[PDB]
Structures are given as C-alpha cells and as structure tokens.
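**Q** Questions regarding the structure given below will be posed in turn.
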Amino acid sequence: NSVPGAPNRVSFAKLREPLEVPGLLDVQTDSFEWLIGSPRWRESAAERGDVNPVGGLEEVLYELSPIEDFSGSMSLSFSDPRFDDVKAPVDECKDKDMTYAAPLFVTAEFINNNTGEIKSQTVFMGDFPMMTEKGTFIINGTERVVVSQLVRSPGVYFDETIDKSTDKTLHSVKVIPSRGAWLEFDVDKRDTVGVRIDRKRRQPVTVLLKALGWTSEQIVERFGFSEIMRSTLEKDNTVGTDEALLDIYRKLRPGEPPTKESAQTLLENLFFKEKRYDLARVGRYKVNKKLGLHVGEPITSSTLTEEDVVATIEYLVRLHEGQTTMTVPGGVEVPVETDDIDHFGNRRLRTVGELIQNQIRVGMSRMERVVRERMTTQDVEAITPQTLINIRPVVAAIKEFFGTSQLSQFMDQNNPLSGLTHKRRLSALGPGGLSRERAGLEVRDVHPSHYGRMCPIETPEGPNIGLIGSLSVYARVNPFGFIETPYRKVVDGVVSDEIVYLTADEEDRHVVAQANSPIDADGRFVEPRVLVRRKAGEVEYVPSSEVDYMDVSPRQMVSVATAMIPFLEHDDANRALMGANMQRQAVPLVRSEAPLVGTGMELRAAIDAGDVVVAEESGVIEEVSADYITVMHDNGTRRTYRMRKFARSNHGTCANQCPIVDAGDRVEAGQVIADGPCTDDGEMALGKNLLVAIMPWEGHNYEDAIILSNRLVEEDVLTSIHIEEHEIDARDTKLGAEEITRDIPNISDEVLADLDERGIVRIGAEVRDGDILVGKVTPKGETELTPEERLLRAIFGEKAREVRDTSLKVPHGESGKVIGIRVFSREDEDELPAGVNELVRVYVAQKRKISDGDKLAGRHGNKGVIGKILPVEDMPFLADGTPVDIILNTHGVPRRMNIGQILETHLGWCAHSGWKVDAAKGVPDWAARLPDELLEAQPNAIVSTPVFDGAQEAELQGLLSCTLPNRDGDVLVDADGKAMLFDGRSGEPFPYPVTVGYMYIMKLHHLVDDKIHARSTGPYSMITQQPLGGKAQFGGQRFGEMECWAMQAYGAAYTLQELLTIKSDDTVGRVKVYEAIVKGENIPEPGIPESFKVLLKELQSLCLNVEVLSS
Amino acid sequence: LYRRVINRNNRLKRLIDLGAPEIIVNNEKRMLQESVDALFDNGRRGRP
Amino acid sequence: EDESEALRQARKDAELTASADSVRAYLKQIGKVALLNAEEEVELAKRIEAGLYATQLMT
C-alpha cells in the first residue's frame, strides 16, 4: 500500500514492518543539497543538529577567508555563497550538449588594515554543475553519476603484531591524518618505543617529549608504571630540550644547517599549525571518541595538539602493559583495545558532496595562491576584489574532476534498475583509495559490521570482487560519512515502535535482536531465548531481558537489486551474487509485462528510479495522448508532462514512456502516470513470464544451453529495440573546407537514391551495411597519378575530381530504419567546437528478434545462451495441447545450489493457474499462518513473496494441492508439481512426469550481433605493423603466448610461422600472400618480422651494439 | 625526452663557450646527466 | 647549546650530505655566499671595467 495507484499484489509476508523503505536516492540528493546549502537540508539539520548548519561551500569559504599577506597589512575575505537559476533546462542541455549548471555568486570583501577600507563586490565564481531530480549530473550532454567512495577515516589506529622469532607482542599506532604527514609509535623487539616520523625510524619517545618541552621528572611522573619507557629514559643518552630539538632537526631535515629557532618552530609548523596539518572534522571527532578528551565541546580547531600526542603515547604504553580501561587527566575513561581498518566504524563514506567539496577546496587553494601572489605585486589602494580574484583555477578544477576521473562514471542505463543500482554504489577504489594491485584479500571480505550497511551478496564477480558494493535498503549516511542503520529499541522485553539510528560503534556496544523474532503481537517475546548478534559478530542465544535492540524488518541486510530476487533464502550465495549482478543488464522489451511472482521491492524500486512519470499534484486527467498528458489540478491550474518516445539510452536501448491513464480518470499526487522502459502498471518488469520445462531435450539444452519455442519469435515476446547514433563533422581543413553534399566523387547514382538534396539520408529510409549516411567530401589536393590511371581517365573522358570522398558509412553488421536526423550548423549560430563548421547526427534503430546465441537468465543466476529455437510443433506440450516455451536442463539445478528457481517455478505455476484452499471443514493446518485473501486467487493473479520472510515449502505444497482447472475438468499439474508432457517430435508421451511452471526470465545485454566479428585484411598499427584490435576498428584476434605454447607443443611449425610472419608483421609478405591467394598460386615463403626489426632498432638505440651474423 | 636532452646539451655548450662559473657549469652538466638518465630509464633513480 | 662543538659538528655533518634531490642540491650549493651592498657592487663593476680595458689593451 501507501501508493495511491499501486496494483493489488498479494503478499506472503508473515510479520508487519514498522519502518517503510526510505528515499532510495537520498544518499545523492541530501549530500548534494548539503553541499549547496539548500533550505531543505538546512531545516533537516536544524531538526537534527541546529548547533551549526554549514554547507560545503560555506565551510570552504569560511576556512579560506580571511587571506593575508606576509606583512599582514591588508586582507581579503569571502562570504555568503548564493546560487542562480539554471541556464538551460535538462532536455535542452541533453540535446545541445551543454552541461546542466547554474551560476555561482559570492560576496568578496577587501579590507585594508593600516588605513582601513572595505570593498564589497559581487563575484561570479563559475558555472556550477547541478544535480537533477534523479540525482545525476549532465556533462557535455551525457548523464553522469559520481559514486560514493569508501575510505578509511583519519585518526588513531592501534594494532599488535607477533615477531614469530622471540614470540612477544609488538604494539604500534598510526596517527594517519588527511593533508599531513605520518608518525608512528611502535614497540620494538627490544624495549625502545620508536617514533618513526615520515618513514625515518630512530629516536625513542623521550626525545620527542623533550622536544615538546617535557622534562624527565614530568615524564616519570606521567608514566611511572611504564617499565619500557623508564628503560628508554635510562638509555635516552640525550639530555636537554635544545639538544633534543637539535637531534630532531638533524634527523628529519638532513642537509640543512640547524638553528635553535628554526627547530623551535618546525614541530609547531608540522603538527600544530593548521596550514600543513589539518585532519578533518571526521578525524578530530574520531580522535576525541578514541581518547575521550572532550565529550561536550563543539568540534573545532582541526589541528593536532600535544595533549592528544601524549594521550596517544600513554594509550600505546598501557595497551602494551595489558590494561582494560584508560582515563586521560581531564577526560572521561575509555576502553583500550586494538582497532580494525575493515570495521565500518572506521571506514567513512566520502559521498558526492564531500568529493566535490574537496575538488572545490583544491581549486580555491590555487585561486588563493594567485590572489596572494598578485596582491603584493600590484600597487596598494588601486586594486578591487574583481582584480584580485581569479576563478579559472576553480572552474578548471571542477571540470577536470567531472571529466577524466574514475569516480565520475558514465551512468550506465540498461534499465531503471541499472540506473538505481549504479546510484547508491560504494566503490573502494579511486583517488585516495586502494588500487586493485595493492588490494589484498583481507579487504575483499564481508566484515561482520556490514550487516545492514552493505549488501554481502551484490558485488562484481570479476577482478573487482569485493571492492565495489551497494548500500542496503534501510541504510543511511551520517554527516561525518558513517553508515547508519535503523533499529527498534526494546525495553525490558517490550519491543517499542521508536526507531533509533545506530552506527557500527553503537551496534557493537549494544545487543541486537533478530528481525524474525517471535513477538507476541503485544510487544513481548514468546520465548526468553532469542537470537542475538554480539559485539564481535558472535551469534548466541540470550535471555530476552538483556536484549536492547532489534532489526526494523527482515531483508534489512540486503540491497535493492538482491531484494528483488524471490526465494533468496533458499538460493546459495554465489548464484545469488550472479543473479543480482545479472538483473541489472536486462534490456527493455517492447511489451514489458509484470512478473507473476516477485517481492515487494519492485513497485518502490521502479517509482524511485526516476524513469516513471508521476503526478506531483492531484487532479483529473484532462487530455491524454501518446506524447503528452495534461492533468487538470484541483485548483484551476494545469500541467503537461512530455513523454520520451524512443529516446536513446547511454547503452543503446529504448526508453519509451507510455501513459497508463484514460481521459476521465482521477489521479492522486504520487500515482504512477506513465510507464517506463522496464515497467508495467507502475511496478518493475525486467522480462516476461514463460512456461518452463526441466527436462534435458536431445542434447540441445546441454551444459547451460537454452531451447526456445518459436512462439517468442512470432509474437515478439523477447524482442528489443536498439538505437545507435552516428556522428560526422564537416570541419575546416588546411587545403580548403569540407562540405556536405550529394556530389560524391567516383560514385554511382544507385547509392544516391536514398540521399536527399542536402546530402543526408531520408527519415525512415532503411539502411544496410556499407550504405551512405552522410555525404562528405574533403579537398584532396595535388597528387601524382599512375600512368595507367591517366590512360583510363583519357579513355573514359572523366575529369580529375580533385576532392577526396570521406562519407559517413554505416559500419559492418548494422541495419534498421532511420528515426531522426539532428544537424548542427555554424550559420545558424550553434555552439560548435572550434574548427567544426557542420555537424550531423543520424539515429539508426533495429528491431532485434531473439536468436540462437543470445543470453537468457532467470532471477537466480541460471544463465545460458539460446542453443536452438525449435518450431512450435516439435516442443513438449501438456495434456491440453499448450506447448511449453523454454526448456532448461535438470543437471544444472542441483550442483549450482539454486533450487530457488524450482520454488519460483512452482509458485509461478500456482499464480498463473489460480488456487482455492477448500476450508469446508476448518482452515487446513498447513495454511494456518497464511494471511487472509490468499486462500483463493483468480487465474493469472500476481503474488509477492518477500526476501527473508515469504512463502514456506508447506504452503507451496498446499497451494499446489489445489490448482483449479484451466477450462475443462483437468489438473495438468499433480501434487508434486510435475506434469505429463507429450513429445511433439516423435509423439509418444514422456515415460515420467516433468516439472513445469512459469519462471520469470530476462533478455540480457550480451546479444550475438554485438559479439560476432571477422577480419581478412584491415588497418594496421603505426609503430609496429601488426593489425589493430577490437570490434570498433576492424581488428584481429590476439594470438597469445599460451596459444603459441600450444602450437609448439602440437609438434607444429609451419602454422606457427604463418600466423606469426605472413599474417601479422611481414609488410612485403601480406601483399604477396594476398596476390598468391587471388591468383591461385602457392603461398610464398615468409620474411623476418617488422616487429623484430623494430626491436633491433630499439636495442641499437639503447647503446647496445646488436649485429646479426651469417657465418 | 629527446627535446630535453638536446636543450640541455645546447645550453651547456652555450654556457661553456660564453664562460660561466663552476657552480653553474656543474649544475648544467648534472642537468644533462639526469636528462640522459631519464631518457634511458625513467624512474630508475629519483622521482620519475 | 650554541657552543661546545655539538652544533658545529651537527652543522658540518649535515653539510657533508648527499641531498639526492637535484633542486635541493643546487639550492644548498647557492646558499654559500653572502649578500652584497651597493658600494661592493660599484667596486666590483669598476674591477670588471678595469679588467676589460686591460684585456683590450693587451689585444
């Protein structure tokens, strides 16, 4: 419910849930709004921390201003960031290739100190890119999304190691800041606590304390129990604060003549002045929590401090001593224990707001540097802030972050699910994050702190396994960047309805219950012993009195894409991973009917994906058509919504938007008003419902091969629309100017039939591989011709035709109609790149059918290519003559541990046929816990089994028992769930029953037409003379080292010589072999490879005399 | 890399035939040496 | 302290260093001679003028 136009999808959920699914795009929207300073974020923060609501831009300007000279006789300040209206709408930007942006305005104030003068000016910072209603950015027309990054929060981190030789514990600590230097206080094999600073290991803690100013008496007083530190004091062999500072300087600063005043300020600059050592607000908060300095002080003064350093040293020494709790003098007591990097109490989430804020800061640093540089050179009293400020570094930093940065990813859109799951994506790799080569196996693990904060299932299965994750459905992001998780607090065994958000630290501190705990429908637990997660991730049985927290609802630990998988709890983990990752590659079909059996996370996922038009204000439908909807609001005003008819997605898929309301209907604000690419009646639909058999059929469905009925081809059950675009620019040249015209040199009038008068093809004119799309000619220049060419030209009377033909030809292996032509020009004043006079885009769309080799997959990761499409007649059919549509293999089910597909098949058959529980004498025992309005269902009714609380196996058996007949008196499916199929090829019935049902399968984006490739002779590389690679160019297959090894091991020589010499590199050999093949002569002997010649030249260029000798 | 080698060699020649102090001449010679080292193997010694 | 050869020994040890950074080595190289004053510049310029007159009269 809670959606006005929600289709009635009956649910199998046993227990109610108190908390609804939050806004799935909050992680992006709230972050960017906090960056901006929007009133929505401002009032939210006022509700939750009104102490200091500061936006990202405000924080940057406040920490920058004021800017002083060395003399400090004059200053400049920034204040009051304020945005302007967007320069162009979203659709116009996407069409004309602009960037969705808005101007930035600030109030710069220039202040003189000696004389006294204020200069307030309105300064235009730059065109700030903006985030749309769907949480995505538009850069140069295309849509981009910046993924949140998982980085370890700065602070203190203690660990212990074993030396494995003397077998004694060696503790350590890393005070890792942001924008600063490192420093570690380890414990050695001996008892000399080292103070390695900036990777310079020497100089025990006594010298550091003396440099800070601590005398030996103070050191002993503060650390009396420390036998290790008293020993270091005894063997300090260095006395005197100035002597310690001298040692500090000679150690950390080799090659510089030390002085008694440079050393006195070097430590302060390195660790106490915020200019060069500024651990962020998160770092300060983490340090304060770890040591317990200030419990109520508002956070500020982000630089380190001597009390923090001495607290860290004392923490290290007490941890080595083996204490359990610590009390800093003047601070609360805090437990002492090692810290884990993989714990989500330390891995903060740097979202889009913080990423863009960091780029803004690094740009404004350059701007302030330029301001300071020009601020002294230019004469005083003659400058204004407009002359002072340079905004080019800031805008350049923004642009160079948005483009060419692997955290600003090309927003893949194969379906609304793909878009939604590309948002809410947590990537651990990126600038400032760990790379794949340095990514050890330790980080690619599901730490027990991930429960409810990151999906343990959904993650890429390739080389990026474990480095990329997605947020959970109920997860929320802390302002610092930690990931919160809602919980219902239970008090003295009374499960309350108050929801409290906890992070990893709080969850570890407290004791959490289980989501499916058997409550007594009153607040109490029926059984005192309940399942519990402990601090270390331990799972135990605990009396109900000690439990103080409980999960909001089941399926909280799982992400959206994985929550869309029915019967998940019966699947394995690897196959659930595959299904979750392969649910996001489904292509949009032309009908997109809703799935029969699914979960409750389809309607919410579809309407929160932003690819479905939804009425913002209630009213009555006035006018409805295939292009627009006019909703007549309750009060006078009207509003028109423009559908997107056949718009090209970023990955070449259809993006149709069909209305689902009539001319007299009334719609309430929030109702789905128009379908999307992969939607049906508002909810989600990634595929179709197909009749399913589990028998192995004549070896065509062998080893994950799939057989399809021809009915899918005939009725276009699985038929996708793909739109490809072609771009050709008629640009200026040195020898003249290229023009787009019909007159193409050395061409016939046959290929020009489809071309209009201005050169481009007609709209709706079909095209074939090798046709002409745009006729462009380039000035060829003056070139000498062969005498045979001269003789032919003289014979035929044809002229020189001094321009060259370079026309936009549709590449190899494409067909389909032409939808629309968008042509730009310089004469009509369009924003074109310099040097380009004419640009034209041609959109070609094809209606690809289903065919052998295409990849099909269910929702449980049972993938497989289409082996053979049989005709309708020769497919197994039930007793009533209905033929099955798909034929899986039985051998692939058990060894992959994914009987979730079998359960889904059974439930789908039950839903399609319709059932009726016969409660003539009481409700049957198996259906005792079944909810109401589920004992009987109409044929082709939809059901909804949630993720971890769904239909039970006993309930499935009971439903299969009552399977009311189709049209006559006939129950085609027995109690076991099988059926009597007849062989449509031979005729005799199959000797044993075979499972049948309605599984939900999807057409993946791995089509054959995008994969098939061939090459005989194409373009060649530049430095080496080997052929190119990839389907984009012509390219040839790579004959790798392993293939060479196999070729050698086969006892084979001549094939290897052929593939390595006269097929790849022999420049004077390829032409000879082609000529010999054409003329029918023997293949000539090969020559030495041009690659080997290049290697010889390189060796000679490396001052290595290499000479090849005959004898 | 070849441009840097050629530029530093030419500048060393100009300094030598003009007549320059030993500090500048040695600095330019070290410049040429480091440039040749970078050309032959970048990042082998020092910052790449 | 400022005496007892400790500071002097540290200074000479730090001066007899590697400084593999070429730029830093050049900076430490230039940071040897002290700065001058206008009278010293005038005297030096007079010396160069005398030297050039001397060599041209040799020629």
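The residues of chain A that appear here are 30-1140 by Swiss-Prot count, in order.
Cβ coordinates come from backbone N, Cα and C, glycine included.
Under the heading of mutagenesis, Swiss-Prot lists A:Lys148 to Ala and annotates it as follows: Does not affect association with TRCF, but weakens interaction with CarD. Under its mutagenesis entries, Swiss-Prot includes A:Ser149 to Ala with the note: Does not affect association with TRCF, but weakens interaction with CarD. A natural variant is reported in Swiss-Prot for this position, A:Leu436 to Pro, and the note states: In strain: vr2; rifampicin-resistant. According to Swiss-Prot, the natural variant A:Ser437 to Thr carries the following note: In strain: vr3; rifampicin-resistant. Swiss-Prot lists A:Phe439 to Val among its natural variants, and the accompanying note reads: In strain: RJ37; rifampicin-resistant. In Swiss-Prot, the entry for natural variant A:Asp441 to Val states: In strain: vr3; rifampicin-resistant. The structure shown retains the original residue. Among the natural variants that Swiss-Prot reports, A:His451 to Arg is described with the note: In strain: vr7; rifampicin-resistant. Under its natural variant entries, Swiss-Prot includes A:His451 to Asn with the note: In strain: vr6; rifampicin-resistant. Among the natural variants in Swiss-Prot is A:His451 to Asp, noted as: In strain: vr5; rifampicin-resistant. According to Swiss-Prot, the natural variant A:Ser456 to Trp carries this note: In strain: vr10; rifampicin-resistant. In Swiss-Prot, a published natural variant is listed as A:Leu458 to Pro, annotated In strain: vr12 and SP22; rifampicin-resistant.
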**Q** Sequence order is fine: just name those recorded positions in A:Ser149, A:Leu436, A:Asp441, A:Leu458 with a Cα within 10 angstroms of A:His451 (variant position).
**A** A:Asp441
**Q** Sequence order is fine: just name those recorded positions in A:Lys148, A:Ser149, A:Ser456, A:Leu458 with a Cα within 10 angstroms of A:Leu436 (variant position).
**A** A:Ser456, A:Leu458
**Q** Just checking, which of A:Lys148, A:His451 (recorded positions) has the fewest C-beta atoms within 10 Å of its C-beta?
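**A** Fewest other Cβ atoms within 10 Å, among the recorded positions A:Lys148, A:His451, is found for A:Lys148.
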**Q** Can you tell me how far the Cα of A:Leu458 (variant position) sits from the Cα of A:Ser149 (mutagenesis position), in Å?
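**A** Here the two Cα atoms lie 43 Å apart.
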**Q** Does anything in the same chain, at least 6 positions from A:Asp441 (variant position), have a Cβ under 8 Å from its Cβ, and if so what?
**A** A:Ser447, A:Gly448, A:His451, A:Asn679, A:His680
**Q** When a 10 Å sphere is centred on the Cβ of A:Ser437 (variant position), how many other Cβ atoms does it contain?
**A** 20
**Q** Could you say whether, by DSSP, A:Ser437 (variant position) belongs to a helix, a strand or a coil region?
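**A** Going by the DSSP assignment, A:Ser437 (variant position) falls within a strand, counted as strand.
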**Q** Below 8 Å Cβ to Cβ and six or more residues apart, same chain only. Which residues does that give for A:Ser456 (variant position)?
**A** A:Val176, A:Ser177, A:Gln178, A:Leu179, A:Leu436, A:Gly462, A:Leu496, A:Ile497, A:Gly498
**Q** Calculate the distance in Å between the alpha carbons (Cα) of A:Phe439 (variant position) and A:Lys148 (mutagenesis position), and round it to a whole number.
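**A** A Cα-Cα distance of 43 Å.
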**Q** Using Cα coordinates, what distance in whole Å links A:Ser149 (mutagenesis position) and A:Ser437 (variant position)?
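**A** Spelling it out, the Cα of A:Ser149 (mutagenesis position) and the Cα of A:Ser437 (variant position) are 36 Å apart.
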**Q** Provide the number of Cβ atoms within 10 Å of the Cβ of A:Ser149 (mutagenesis position), excluding the reference atom itself.
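**A** There are 12 such Cβ atoms around A:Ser149 (mutagenesis position).
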**Q** Give me the Cα-Cα distance between A:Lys148 (mutagenesis position) and A:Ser437 (variant position), rounded to a whole Å.
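**A** Each residue's Cα considered, A:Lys148 (mutagenesis position) and A:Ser437 (variant position) end up 38 Å apart.
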**Q** Sort A:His451 (variant position) into helix, strand or coil using the DSSP assignment.
**A** helix
**Q** Which of the three DSSP states, helix, strand or coil, fits A:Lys148 (mutagenesis position)?
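**A** Its secondary structure by DSSP: strand.
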